[PDB]
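To keep things clear, I will list the structure first and then write my remarks on it.
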Amino acid sequence: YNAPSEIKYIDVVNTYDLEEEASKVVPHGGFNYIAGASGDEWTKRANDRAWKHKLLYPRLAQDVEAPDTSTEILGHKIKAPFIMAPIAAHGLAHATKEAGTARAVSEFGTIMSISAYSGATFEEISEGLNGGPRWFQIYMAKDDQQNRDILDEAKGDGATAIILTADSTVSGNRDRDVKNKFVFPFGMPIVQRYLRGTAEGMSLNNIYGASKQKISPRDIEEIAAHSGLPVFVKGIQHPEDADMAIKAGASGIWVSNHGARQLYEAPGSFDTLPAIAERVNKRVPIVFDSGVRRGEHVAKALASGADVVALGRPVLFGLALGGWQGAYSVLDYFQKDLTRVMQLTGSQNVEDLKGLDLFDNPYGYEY
Amino acid sequence: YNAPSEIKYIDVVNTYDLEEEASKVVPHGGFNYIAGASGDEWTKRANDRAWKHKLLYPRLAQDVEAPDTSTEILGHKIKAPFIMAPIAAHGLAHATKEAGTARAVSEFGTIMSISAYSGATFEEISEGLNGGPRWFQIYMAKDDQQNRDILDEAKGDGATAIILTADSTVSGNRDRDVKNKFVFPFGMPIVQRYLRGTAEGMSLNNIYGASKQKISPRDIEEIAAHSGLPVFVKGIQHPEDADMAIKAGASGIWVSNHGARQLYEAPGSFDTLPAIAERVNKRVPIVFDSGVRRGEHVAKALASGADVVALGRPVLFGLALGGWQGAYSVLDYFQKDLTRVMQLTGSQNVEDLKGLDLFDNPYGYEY
Amino acid sequence: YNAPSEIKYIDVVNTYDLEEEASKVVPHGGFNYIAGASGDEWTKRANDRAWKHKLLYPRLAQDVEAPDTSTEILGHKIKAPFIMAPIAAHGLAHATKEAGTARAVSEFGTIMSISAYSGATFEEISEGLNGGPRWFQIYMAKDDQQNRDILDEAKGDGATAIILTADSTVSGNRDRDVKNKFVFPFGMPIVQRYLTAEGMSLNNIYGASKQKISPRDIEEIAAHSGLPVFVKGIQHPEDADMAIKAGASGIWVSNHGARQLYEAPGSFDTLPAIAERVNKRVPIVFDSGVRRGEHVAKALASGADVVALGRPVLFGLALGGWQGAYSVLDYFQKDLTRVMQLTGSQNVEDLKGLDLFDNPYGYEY
Amino acid sequence: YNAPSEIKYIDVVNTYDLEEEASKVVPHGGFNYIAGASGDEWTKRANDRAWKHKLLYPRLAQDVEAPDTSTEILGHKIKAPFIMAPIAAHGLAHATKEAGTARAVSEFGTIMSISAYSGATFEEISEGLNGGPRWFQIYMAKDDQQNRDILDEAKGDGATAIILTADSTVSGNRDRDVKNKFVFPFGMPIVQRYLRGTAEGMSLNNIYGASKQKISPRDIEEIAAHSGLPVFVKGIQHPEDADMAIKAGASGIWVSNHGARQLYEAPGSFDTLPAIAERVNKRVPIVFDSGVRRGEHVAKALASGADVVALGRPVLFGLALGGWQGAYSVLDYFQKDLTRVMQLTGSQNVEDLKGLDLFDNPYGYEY
Ligand SMILES: Cc1cc2nc3c(=O)[nH]c(=O)nc-3n(C[C@H](O)[C@H](O)[C@H](O)COP(=O)(O)O)c2cc1C
Ligand SMILES: Cc1cc2nc3c(=O)[nH]c(=O)nc-3n(C[C@H](O)[C@H](O)[C@H](O)COP(=O)(O)O)c2cc1C
Ligand SMILES: Cc1cc2nc3c(=O)[nH]c(=O)nc-3n(C[C@H](O)[C@H](O)[C@H](O)COP(=O)(O)O)c2cc1C
Ligand SMILES: Cc1cc2nc3c(=O)[nH]c(=O)nc-3n(C[C@H](O)[C@H](O)[C@H](O)COP(=O)(O)O)c2cc1C
């Protein structure tokens, strides 16, 4: 598998351009595993276009200067209101894999979420983190002792939160991967204990098939009880699931449609956030993902009831283009992009973003 | 007329790509008679885009595993909540014609709808069905006695329901077939008695022209009284017609716009379904059709008041690609497609689909 | 300028296709005069896309057979609920000019509307019409004598109604015509008295015509002529009130095929508010974008009594003289007949009562 | 830097065509500095498409002839209800630069707004104006004394209003300029004092960066007191900013989004105008800009609460193609374009425009 290996900073004009730039250096199967989505990708497009539904106001004479992007979540002080989403198999994008990403996230000054489907070991990722905060994202085994073992290993590594991803009990209908007969070109060491052999050579379909299908609210209770860490439930698009998760002992709600990689013909993730936030009613923090590309998207999420957002495909494409420094350039971009938005919207700090008026655009994308 | 004749299973990634595939092995005229619709096909596009007006939510920690697609309608146990739509002249798609389709439907474990405009005889279809359940779809004669005879032969053959299609008293404005000067290359044995001759060489316009124009609610009561079978009324897009039909003695409502092949500049069929379901108020079963291409569509139709859906074009395209095995592959695709959708929506059985919350998408297709 | 000249029937599958086909037989400048509209033609597209705002229902077991398309308007019995709209300089389309259209309209069995900016004389047109009804559409001279004379000539020739066109006091911003330096290649007998048209822009022609039309003008035309008067060009309900009050016997809802005010609604979208104001006081003619039987149906379900046909008939004339134009009318009649059968309508009155499905998603659905 | 120099009238069919025409005579970097906007320019498109949201009615038999376009604002009599927007660096478009634009505006008979980021000195512009009225647009220095001098200097030149442009406290995300590495090829003599060096070679990001970031309502107060002139606050899109501005001593409101060059993923300017006009409630005059390309636009804006509009890009494109004569030709087109719209909408004068009904188009651009 010919993953790129060059390490270098990159100029980011916008993150959209990074997709096509990455397509030229990443192998065809892996690239399309990363970039693609369910069906004909209408819900991926909806994730993007949802940002035009609520528009930002420039505000004038607001007595603002040098906006501050720092915030805090569950007692982590972070440099900007975003974190790194859990993403499988970073080796598809760059030879330095999750250790590359981890170094970038750490030196930038935010939180790394570690996928259970990582192609790096905890030891390898930890080398990249170099002390930096990490949250571990579990894809559950069917066997209870194996979940206890995985969670114990995650906690031993330093995780300060557990992310239960529950929107992938079976795979999405990912046409590109089907058409490409995509299989993983390397192992997944954290979960291989419950796979039939090694992830190498398996389809995602069958790896999710090995994970737990019959997730119930008791799993949230049990993960909380066992780990003693705050538990996020990830993949929420319906507000009743945020109330269920909280009542089952969740410490955070992670609004997401898995980057449109899961259920097809579903809403753009952003359009779901306000009802979710209204139901959460500030009981616990909210992480939002699925389609964040610009500082304006960071701002709009917060104004709509998120505390932080999670970043995904653009960081991975930066990773492809420049290893840890390319991924860092993308994080840096987002920080600067937000800073501009903060200044022009009249926002001095992060809490101010959460209070912004939004202009309703009933005409949608074509205006 | 060089119809395809190969029999084989086929890979279905999505049903949409089956159209272009079928186009390369079906003669130009018949292919376009199958794919085409009225006018510039805006209402066919509407049938497809309607599915984006109501969007599915993924649901989490639902305690669902191995969902069951099995259901029952008018006492028939079927393997999934879909049945075969009545479609004329399957020999246009495949040399094995309706006998091929029958075998696929029967082997799969659902209901075959026999079109009065079949190019195959009752016994030739019965061959392929091998004992499997069948519903007969009447295009009425003007002559009362010819209707009684057609119903008698249908019932004698084993029909357990009669379907009256009443949205075709004259033909739609099918631009492709006008431009191609399409005429049928074979005969229609069941309705031949009222054609003045044979369907071979006749336009569809003139075949519809020979059937009954002055259909009335008495026709429904007469068919129910004579056959002694439950009667569906097919073609309904307005709720008042549902009230009419039930009052006239129908045992089922079949919501359909005939694949957009009849009235032009009409709504997408799915958009008309909630109003008709509300009016029906569970008094009889509802079959929905016109635009079903995905398991998501099956789920949405049920969530919106349908009890089952009927499949059309994609099963025909499958028949063209690999005979009965080809059509079978299509049925199997829909079954697996729906199973995924059930798992991700939190539906353990088919009844749970009927209670799903849908997200309203007032932006429509471009979002 | 050489207009086509061939006469023949045509196979009309839809009217949209006739635009491109005609483009291949009409000289460029003239064809684009016929086909073009103001600005980037956004409002002409709006006229066409408005039809998807209200959708028809198929209706079943309606006990209907052999629908009847015939109707009546201000005493004239017609074979279908449409008439020919007034259009200028038909010789741009076909050598046989307004006489060819006349004959088509006449044999088909509906009413012809005569433009004052016609290229043919009353007499040339009357031979075409062969005993058939006609409405004269006036563009007003700034001088009263000339209006009296035109009106008498028009009633002398046989006009049974008068159409006041009031939406063209100055021209639309027609970019095609400006880019093409388009000028009329021949003359308009009926109005040259206030100008020859040959070699002048439409801007300067409208320039000569009356800019300060007022409600008085409608009273006067009714008075002088003693014939039922239509006010043509209306898109706002208040002008329907203004009109009826000044003695109009009919409202003609229209935006001039989008050849006039730009960035305005599609014409069909304006129709309900106007019909509601009119409150069946006088008959309503509707135009600006009818292309299908479905459109005739929707306009009638929406408060119109008949529609007027424009572009497609003229494309039909380009292609095949009188016989082509006739094929288009025959198309519309048979197209309407299908829609009636599928919608559950036995007759034209049934069309005016159809329920329509509201589509708030618009054209892309 | 190869600015065009030809001086000639031009036959404007529509303003949109001027952009491509100008692109062939203006140097690449400059041209794209002028034409471009923030991000993917979605908000520049929204500026343009907002015009289709409210549609004009033709009105008949209105007894109207020879519409009068002239109007009055803050005691200037002007020939049509539009003025010239303050735009930096006309030298990017034409060697005659701001003196050329000035002559056109002066001869047409309206007001010139002078950008603090002019490439021409007050004297050069004054020569072109030849006694014509002028408003000066300030980009604030951070140093108080220096603002006093700038305003003293503008007042001495004959400014009869000051325009505070407050939506540019930092630059928009102008991807064209980033990608072209645009820097100014000449100086800005008026603001040299606070760049402490030439603008030549500097980016717009660093120029804005030198102007004042922390603009507060007190700045508006201090400018109105020190200058004794009516102050406009420019860049307003939210109704609260209009309240704030009038409260702080402003004598006019200027609704603008900087032609989409500033905050991205914001509304189209016109959609913001009614709510601002309702809040202002005729207390001061309103100038509207950002996307006016047609006479129909000027009408719609006045019908929506504007007193006059400000014209930007189309005028500069004219200047590129014809120096002062080409710019003049643009002003002349607008005036005739408006005149046609007055006649057909039944508007005898400018006040009549302000009373026009508009048709609400909820279907937006695609209809
Ligand atoms: C290539 C890829 C791999 C992913 N793998 C995982 C995973 O292992 N675990 C998980 O919880 N989410 C995973 N996600 C979803 C991300 O956590 C996140 O929801 C998504 O990337 C947000 O969408 P965006 O990148 O389009 O903005 C993955 C997403 C991508 C694109
Ligand atoms: C090629 C073709 C032939 C059809 N023939 C019949 C028929 O003979 N009888 C009938 O009731 N409906 C007929 N229909 C309508 C089908 O019952 C069904 O309503 C339609 O196929 C649903 O649209 P879809 O197939 O695009 O989903 C036909 C449809 C197609 C495409
Ligand atoms: C080429 C052309 C010339 C026209 N000339 C006139 C005219 O002289 N007087 C008039 O009242 N309307 C005129 N109209 C407007 C028509 O009466 C009618 O309102 C228009 O054709 C409706 O649009 P449609 O043909 O696109 O359906 C003209 C239209 C066209 C296309
Ligand atoms: C090249 C260019 C330079 C501009 N420079 C300035 C400026 O120096 N000061 C300012 O207040 N506005 C400036 N603007 C904004 C204009 O004042 C005005 O808001 C804008 O041109 C209106 O948008 P439109 O030209 O697309 O109609 C500029 C706009 C452009 C395109």
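Using Swiss-Prot numbers, chain D covers 8-374, in order.
Header says: X-ray crystallography, 1.9 Å.
Every residue gets a Cβ built from N, Cα and C, even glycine.
The pyruvate binding site feature in Swiss-Prot is assigned to D:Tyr40, D:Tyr146, D:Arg181, D:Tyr215, D:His265, D:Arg268; the stated evidence is experimental evidence. According to Swiss-Prot, the feature FMN binding site maps to D:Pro93, D:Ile94, D:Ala95, D:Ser122, D:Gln144, D:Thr172, D:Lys241, D:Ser263, D:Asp296, D:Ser297, D:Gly298, D:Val299, D:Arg300, D:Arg320, an assignment based on experimental evidence. In Swiss-Prot, a published mutagenesis experiment is listed as D:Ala95 to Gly, annotated The mutant is three-fold more reactive towards DCIP than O2 as the electron acceptor, whereas wild-type under the same conditions is 14-fold more reactive towards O2 than DCIP. Substituted 1,4-benzoquinones are up to five-fold better electron acceptors for reaction with this mutant than wild-type. A mutagenesis experiment is reported in Swiss-Prot for this position, D:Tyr215 to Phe, and the note states: No significant change in catalytic efficiency, with a 4-fold decrease in activity and a 4-fold increase in affinity for (L)-lactate. Affects the pyruvate release rate. Annotation of the mutagenesis experiment D:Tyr215 to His in Swiss-Prot: 18-fold decrease in the catalytic efficiency. The catalytic reduction of FMN is affected more strongly (33-fold decrease) than the pyruvate release (5.4-fold decrease). The active site, proton acceptor annotation in Swiss-Prot covers D:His265.
Taking the features listed in Swiss-Prot, we show where each one sits on the structure.
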residue: D:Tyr40; record: pyruvate binding site; Cβ contacts under 8 Å, 6 or more apart: D:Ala96, D:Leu99, D:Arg183, D:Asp184, D:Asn187, D:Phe189, D:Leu211
residue: D:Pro93; record: FMN binding site; Cβ contacts under 8 Å, 6 or more apart: D:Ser120, D:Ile121, D:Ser122, D:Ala123, D:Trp142, D:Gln144, D:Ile170, D:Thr172, D:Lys241
residue: D:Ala95; record: mutagenesis position; Cβ contacts under 8 Å, 6 or more apart: D:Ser122, D:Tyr124, D:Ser125, D:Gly126, D:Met195
residue: D:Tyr146; record: pyruvate binding site; Cβ contacts under 8 Å, 6 or more apart: D:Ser122, D:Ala123, D:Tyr124, D:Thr172, D:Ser175, D:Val198, D:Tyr215, D:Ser218, D:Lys219
residue: D:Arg268; record: pyruvate binding site; Cβ contacts under 8 Å, 6 or more apart: D:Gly43, D:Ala44, D:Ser45, D:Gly179, D:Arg181
residue: D:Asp296; record: FMN binding site; Cβ contacts under 8 Å, 6 or more apart: D:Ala92, D:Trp261, D:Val262, D:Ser263, D:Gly266, D:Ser276, D:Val316, D:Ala317, D:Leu318, D:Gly319
residue: D:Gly298; record: FMN binding site; Cβ contacts under 8 Å, 6 or more apart: D:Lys51, D:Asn54, D:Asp55, D:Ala57, D:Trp58, D:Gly266, D:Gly275, D:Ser276, D:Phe277, D:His304
residue: D:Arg300; record: FMN binding site; Cβ contacts under 8 Å, 6 or more apart: D:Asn21, D:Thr22, D:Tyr23, D:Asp55, D:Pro321
Secondary-structure category, per DSSP, in which D:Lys241 (FMN binding site) falls:
strand
Measuring CB to CB from D:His265 (pyruvate binding site), give everything in the same chain under 8 Å that is also at least six residues away in sequence.
D:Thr172, D:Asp174, D:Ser175, D:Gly179, D:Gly242, D:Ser297
Pick from D:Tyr215, D:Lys241: which of these recorded positions has the biggest number of other Cβ atoms within 10 Å of its Cβ?
D:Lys241
Taking the residues the record says bind pyruvate (D:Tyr40, D:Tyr146, D:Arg181, D:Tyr215, D:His265, D:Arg268), how far apart in Å are the two Cα atoms that sit farthest from each other?
19
Of D:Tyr146, D:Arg181, D:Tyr215, D:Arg300, recorded positions neighbouring ligand 4, Cβ under 6 A:
none
Using only the residues recorded as binding FMN (D:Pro93, D:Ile94, D:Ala95, D:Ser122, D:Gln144, D:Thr172, D:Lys241, D:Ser263, D:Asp296, D:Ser297, D:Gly298, D:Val299, D:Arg300, D:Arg320), report the maximum Cα-Cα distance in Å, whole number please.
22
For D:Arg181 (pyruvate binding site), what is the tally of other C-beta atoms lying within 10 angstroms of its C-beta?
23
DSSP three-state assignment (helix, strand or coil) for D:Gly298 (FMN binding site):
coil
In DSSP terms, helix, strand or coil for D:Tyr40 (pyruvate binding site)?
helix
I'd like the Cβ neighbour count for D:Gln144 (FMN binding site), meaning other Cβ atoms within 10 Å of its Cβ, all protein chains included.
24
Can you tell me the three-state DSSP label for D:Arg181 (pyruvate binding site)?
coil
